[PDB]
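Student: Below you'll find the structure I mean.
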Amino acid sequence: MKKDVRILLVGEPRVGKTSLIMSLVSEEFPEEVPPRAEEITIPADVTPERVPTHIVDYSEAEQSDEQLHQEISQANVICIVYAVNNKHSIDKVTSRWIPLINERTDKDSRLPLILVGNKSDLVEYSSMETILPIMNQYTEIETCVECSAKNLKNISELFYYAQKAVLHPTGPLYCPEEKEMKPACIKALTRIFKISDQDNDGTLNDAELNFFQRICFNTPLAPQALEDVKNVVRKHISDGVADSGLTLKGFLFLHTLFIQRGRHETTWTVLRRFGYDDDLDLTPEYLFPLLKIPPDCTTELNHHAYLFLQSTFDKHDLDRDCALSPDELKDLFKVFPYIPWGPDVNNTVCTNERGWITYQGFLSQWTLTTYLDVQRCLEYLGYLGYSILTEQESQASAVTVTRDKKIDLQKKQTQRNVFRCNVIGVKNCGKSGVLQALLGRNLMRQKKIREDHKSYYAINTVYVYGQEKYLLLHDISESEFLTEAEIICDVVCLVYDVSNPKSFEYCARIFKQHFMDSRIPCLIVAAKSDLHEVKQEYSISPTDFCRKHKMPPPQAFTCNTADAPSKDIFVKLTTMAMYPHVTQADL
Amino acid sequence: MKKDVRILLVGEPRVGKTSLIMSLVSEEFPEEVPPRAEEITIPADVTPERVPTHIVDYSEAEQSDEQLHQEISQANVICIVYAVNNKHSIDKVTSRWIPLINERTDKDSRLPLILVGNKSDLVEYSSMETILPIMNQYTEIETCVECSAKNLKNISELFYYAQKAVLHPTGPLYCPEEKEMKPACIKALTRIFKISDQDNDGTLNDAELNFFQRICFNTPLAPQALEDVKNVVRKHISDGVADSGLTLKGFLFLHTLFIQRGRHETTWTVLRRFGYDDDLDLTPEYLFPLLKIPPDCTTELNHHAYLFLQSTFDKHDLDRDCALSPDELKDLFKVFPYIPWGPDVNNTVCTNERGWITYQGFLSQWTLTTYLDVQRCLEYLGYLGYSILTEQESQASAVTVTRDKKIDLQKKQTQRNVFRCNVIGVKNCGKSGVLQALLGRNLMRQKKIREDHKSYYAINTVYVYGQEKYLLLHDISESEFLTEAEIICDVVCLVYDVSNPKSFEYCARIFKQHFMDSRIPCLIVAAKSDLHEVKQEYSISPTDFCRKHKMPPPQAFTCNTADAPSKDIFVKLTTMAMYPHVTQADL
Amino acid sequence: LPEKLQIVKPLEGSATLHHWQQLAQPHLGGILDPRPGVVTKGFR
Amino acid sequence: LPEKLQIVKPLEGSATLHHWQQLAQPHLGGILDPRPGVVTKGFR
Ligand SMILES: Nc1nc2c(ncn2[C@@H]2O[C@H](COP(=O)(O)OP(=O)(O)OP(=O)(O)O)[C@@H](O)[C@H]2O)c(=O)[nH]1
Ligand SMILES: Nc1nc2c(ncn2[C@@H]2O[C@H](COP(=O)(O)OP(=O)(O)OP(=O)(O)O)[C@@H](O)[C@H]2O)c(=O)[nH]1
Ligand SMILES: Nc1nc2c(ncn2[C@@H]2O[C@H](COP(=O)(O)OP(=O)(O)OP(=O)(O)O)[C@@H](O)[C@H]2O)c(=O)[nH]1
Ligand SMILES: Nc1nc2c(ncn2[C@@H]2O[C@H](COP(=O)(O)OP(=O)(O)OP(=O)(O)O)[C@@H](O)[C@H]2O)c(=O)[nH]1
Ligand SMILES: [Ca+2]
Ligand SMILES: [Ca+2]
Ligand SMILES: [Ca+2]
Ligand SMILES: [Ca+2]
Ligand SMILES: [Mg+2]
Ligand SMILES: [Mg+2]
């Protein structure tokens, strides 16, 4: 985070600026003092941020102007000390010292300043006359602590308010001219409100607020003072406390009153717990943590993520129709910086009659991002707050890594849940009829889609032997050559055309390129069986070429039925995916 | 581990003991010095153990005798400084200072002492005359560093050898009288040898030694100097380097030469990496780490532990008969403090003809300790070195926690692998015939076991629908009342006697106590069907009382067959364990 | 003895550093609590 | 100014403390390497 904090004290001769440091280190006033103190540094266990603090003194008699310019250049915060039983010091604050700090310093960045008033035990009535122009003159003075070392009046408070200038800045949050918050903090606090609200009513009740106090601040509040918080935000603004509790406007009003009364750390702890930085953006190691993937391994989501996603679906489905409208889908991605899902997703996963994403489609899209590119899935779970709403170390505890493929063929047992199938076939032979029969749509529902929004991937659940699994189909286009990623699969579904005699050439040609030599079980299916069959022009018969190579015999498929198509090919493909050593005669 | 290290320097006036501390902090000799130095402390990033070090000086002119006794009482190591261009100092080392350290100190524990020789730049020939009686007199002097601050001769070496007296002791390892190691370190280094040897030949080759260097010391050795190590241990002892490499005797000889030449840290890093302490015993947080178990959850071993246990079985089966003899079972538990498995285990798990534990019995016993008491399984994997031989954080990464039971009945899907069945029946009705038919033994093999070694638990694998699972049977004895742990199950197997008319009373009585009201699927089986059946004396018929309560119809079982008994009841019990909502009519 | 020598006050056994540690903790129950003798920007 | 004040030498930019850190590291390749001017117990 930060390296070190250096506090520099300046001022007039005979103001007792060394006496404050000596009263801090001695815990009692020393009557006779040296003219300068050493660099007394304070350890990192006094602040929960664990950042050390260096205090350095300056005297004009023992130092030089080049040394003063070097220590002013090597600083982070400057405290200017005046004595209230004097008038030359207040004149020299605006005459020299605020010009001499700003003499060499460029106007791009300025160091924050603290004003210190000493010798307040000598005067009787506490007052403030000449300082109030100077706070109206320069925008860099933010705090005007008045102290006395003889009574020990705010001696352990001055250096804390000097350190809070560096560690907890008021720069990127508050604009003092227009007197509201900056819009980056406005956008940075609407997202925290939607994560902590767990039922989407628009209000925070007493149950979610204690969760917020236990996560952010620790040791949560007494049950009486929360109504005092609710009473003061009910008094100062009309649209604050609702029937359930705080709204978004009361939350933002409480945080801007915490900004403009001076307690900066209570909102900086809130924005630093949820993952932001000093520039109000989401950090690395929160969006992108480290996960190791061995070769020939797959990623899966465990049972903890499959309750969080279900609770998100049950949170954002307001009308209880078990479907997501585009209004509720826009409400789902308001915590995201950009919309992750395009119009391609609605043709990939299962849907209802109108064209809305259903329950199993919402699970199957999340069981598709994790299989292909796992870093996008750990990025997408970080926006919703997986590590916050479920108390875990990071986003990487949701993904489990399964066994190797070769050990699973060696020991003849598999524990996996997701299986990839590759569809290789000739163009214009109804491959997309096969990939849209897994989703339950016939040809009359296939005809009313646009070619501009077209998918190559499909995924749906398949029940075999009472057990629920996931089947994924990929359409490999006709290319005349295949790369390595088009070889990696578990089964393939080679499709031929019964109307075209040429087609059983090409797929069998693909079966002679890279697929017979590896031990991959494979299936041959026949498409458009509703049309009249014509005899193929290949040398060996397709049934004979199938039965020669130890294959299961070829099935039949048509998508011209009036109702939903039969799910019988995909059950056999999943069954061959689980048990590659079980030949269909051995079953 | 430790709090702080305090080094105290004593000696005569005008020996330059302050000049060593000033030459350490100034990195150059100061010609004029103050008579005393302050408590200059050295931070924790200079030693990998991360323990701070305090250096304190003493002068007789500025201090007092009570202050000297208090600082000698508040110390850990004392360095006594003599000047070699003097003879009064060597006299005062044995006259006062070694008596004055040992004046108040009890004889139970002594602080270690370092002897320092200064002013060696004045003399010409380095020699050692009068010190060699004193090392032969007191056993507490261990190091005799001679130094000079003018040439900077071993100034950064004296305080390291003083700190190594506290952090890396020679006390519990080496006995200087008989000149061998203590037997706790002898037993503490035989166990490290067997874990690092991964093929049980009795030797360490070049492959395992690089694994040992990478785990223990980091940045492993060059490929040329390992033959120099092997050459010097081949020279100094005859039974050292074998054909493959180092044996146990060469390993112990290398470690005792590292002890008796002074490099104590190389063996302390080895015994501290594998889990031991300063008292040479295994520590908590290594044997007993923390794992949280939610209520109504079960423990399982993942796929990483099911390769480590298989590699242990393939390591310790020398004759390759796929069975463990009691000689190899005694060789397996030589790294254990006590023998974990009694004679009860051979009647619990599967065995061969002679009575030896087989492959699946060795896996099934490890899938029984983890289900019942998980802390004993994380203790037992810590002796074999699961965290060392597979680079992981602890022993708790091998155990995974499954879903709740109630969510699994709610969503009608289970992902578990181990199922518990309870056997409730009348005494002398062949319950142990049922629990020893899962293991494949008939009545003729049942008759040749002793009643003194008798089991109540059984576990074996059951294949259903092509998938391998574990079935566990527990025999609940006749008690007339059942506790809570005898209610917790997945299925039960209520057995009745066809020879005794009373028996179907009692089991059905148990079915009216605590088991009908909960949604637990249950099975009724008939025993000793080889004998002649007699009609039961209950009011309703057993088939009618079975068919009234929505139950599957009662099976038949006899163990009087000549061959192995049929595994058909247990497949049905596992099938009812997986699918409690599937009634046998719905299948 | 040069000026490259850090002088460290220890934390334990100190009252002012304990006051620093207790004002350093973030809690939302400071909405009522005043403090004398400091004026900040936008203070009410 | 009392005697309860720790004076801390920093690690960085020091040669003797770097020598302390380099002799502090454990490595098994010190079976050849001598060192002058120290005699230990049982030294050969
Ligand atoms: N009543 C009262 N007297 C104070 C207070 N602080 C300092 N003094 C007295 O004012 C005198 C002058 O303060 P010094 O600390 O010596 O002046 P200085 O800060 O060292 O200024 P330089 O000479 O430029 O280094 C001290 O001797 C103190 O006795 C205070 O808070 N209250
Ligand atoms: N009679 C009949 N025609 C079908 C049937 N299935 C698909 N067709 C027609 O055959 C054509 C081929 O379907 P496509 O899915 O477009 O073929 P493709 O090989 O996947 O190539 P793409 O155009 O990229 O999708 C479609 O335009 C349909 O009109 C069927 O079951 N019966
Ligand atoms: N040649 C040489 N001279 C040394 C060495 N160490 C110290 N001296 C000189 O010996 C003188 C006496 O040492 P001191 O450090 O002053 O004596 P002391 O340790 O303070 O002893 P006390 O008076 O009891 O506190 C110093 O002034 C050094 O100049 C050394 O290693 N080599
Ligand atoms: N004829 C015949 N006798 C059997 C058969 N099975 C068991 N028996 C006899 O019935 C007796 C009952 O067997 P046990 O296993 O001892 O009965 P239990 O109810 O489990 O009670 P325990 O003594 O604690 O084991 C045995 O002593 C056998 O001799 C069988 O299949 N046929
Ligand atoms: Ca709410
Ligand atoms: Ca809806
Ligand atoms: Ca070996
Ligand atoms: Ca054997
Ligand atoms: Mg001063
Ligand atoms: Mg001295």
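Looks like electron microscopy, 3.6 Å, at least that's what the header says.
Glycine is no exception: its Cβ is also placed from the backbone N, Cα and C atoms.
Pulled these features from Swiss-Prot for this protein:
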BINDING   A:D197, A:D199, A:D201, A:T203, A:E208  Ca(2+) 1 binding site
BINDING   A:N428, A:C429, A:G430, A:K431, A:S432, A:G433, A:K447, A:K528, A:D530, A:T558, A:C559  GTP 2 binding site
BINDING   A:428-433, A:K447, A:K454, A:477-478, A:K528, A:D530, A:558-560  GDP binding site
DOMAIN    A:184-219  domain 'EF-hand 1'
MUTAGEN   A:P13 to V  Causes constitutive activation inducing an aggregation of the mitochondrial network
MUTAGEN   A:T18 to N  Causes constitutive inactivation
MUTAGEN   A:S156 to A  No effect on PINK1-PRKN-mediated degradation
MUTAGEN   A:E208 to K  Abolishes the formation of thread-like mitochondria
MUTAGEN   A:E328 to K  Abolishes the formation of thread-like mitochondria
MUTAGEN   A:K427 to V  No effect
MUTAGEN   A:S432 to N  No effect
Student: Among the recorded positions A:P13, A:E328, A:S432, A:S477, whose Cα is within 10 A of the Cα of A:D197 (Ca(2+) 1 binding site)?
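Tutor: Cα filter at 10 Å returns nothing.
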Student: Taking the binding-site residues one at a time (A:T203, A:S477), which has its Cβ surrounded by the most other Cβ atoms within 10 Å?
Tutor: A:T203
Student: Just name the most isolated of the recorded positions A:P13, A:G430, going by other Cβ atoms within 10 Å of its Cβ.
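Tutor: Ranked by other Cβ atoms within 10 Å, the recorded positions A:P13, A:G430 bottom out at A:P13.
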Student: Can you tell me how far the Cα of A:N560 (GDP binding site) sits from the Cα of A:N428 (GTP 2 binding site), in Å?
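Tutor: For A:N560 (GDP binding site) versus A:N428 (GTP 2 binding site), the Cα atoms are 16 Å apart.
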Student: Please list, for the domain 'EF-hand 1' (A:184-219), how many residues fall into helix, strand and coil according to DSSP.
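Tutor: DSSP composition of the domain 'EF-hand 1' (A:184-219): 24 helix, 1 strand, 11 coil.
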Student: Of all the recorded positions given, A:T18, A:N428, A:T558, which has the fewest Cβ neighbours within 10 Å once its own Cβ is left out?
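Tutor: Minimum Cβ neighbour count within 10 Å, taken over the recorded positions A:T18, A:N428, A:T558, occurs at A:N428.
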Student: Highest Cβ count within 10 Å among the recorded positions A:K427, A:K447, A:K528: which residue is it?
Tutor: A:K528
Student: Relative to the Cβ position of A:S432 (mutagenesis position), how many further Cβ atoms are located within 10 Å?
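Tutor: Within a 10 Å radius of the Cβ of A:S432 (mutagenesis position) lie 18 other Cβ atoms.
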Student: State, in Å as a whole number, the widest CA to CA span among the GTP 2-binding residues A:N428, A:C429, A:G430, A:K431, A:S432, A:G433, A:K447, A:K528, A:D530, A:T558, A:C559 given in the record.
Tutor: 17
Student: Across all chains shown, how many C-beta atoms besides its own are within 10 angstroms of the C-beta of A:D197 (Ca(2+) 1 binding site)?
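Tutor: Excluding its own Cβ, the number within 10 Å is 19.
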Student: How many Å separate the Cα atoms of A:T558 (GDP binding site) and A:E328 (mutagenesis position)?
Tutor: 36
Student: Of A:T18, A:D197, A:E328, A:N428, A:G430, which recorded positions come close to ligand 5, meaning Cβ under 6 Å from one of its atoms?
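Tutor: The ones that qualify, in sequence order, are A:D197.
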Student: Go through the recorded positions A:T18, A:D201, A:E328, A:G430, A:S477, A:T558 one by one and keep only those whose Cβ is less than 8 Å from a Cβ of chain C; report them in sequence order, or 'none'.
Tutor: none
Student: To the nearest whole angstrom, what is the C-alpha distance linking A:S477 (GDP binding site) and A:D530 (GTP 2 binding site)?
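Tutor: Approximately 24 Å lies between the Cα of A:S477 (GDP binding site) and that of A:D530 (GTP 2 binding site).
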Student: Should we count any of the recorded positions A:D197, A:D201, A:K427, A:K528, A:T558 as near ligand 1, judged by a CB under 6 A from one of its atoms, and which?
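Tutor: Within range of ligand 1: none.
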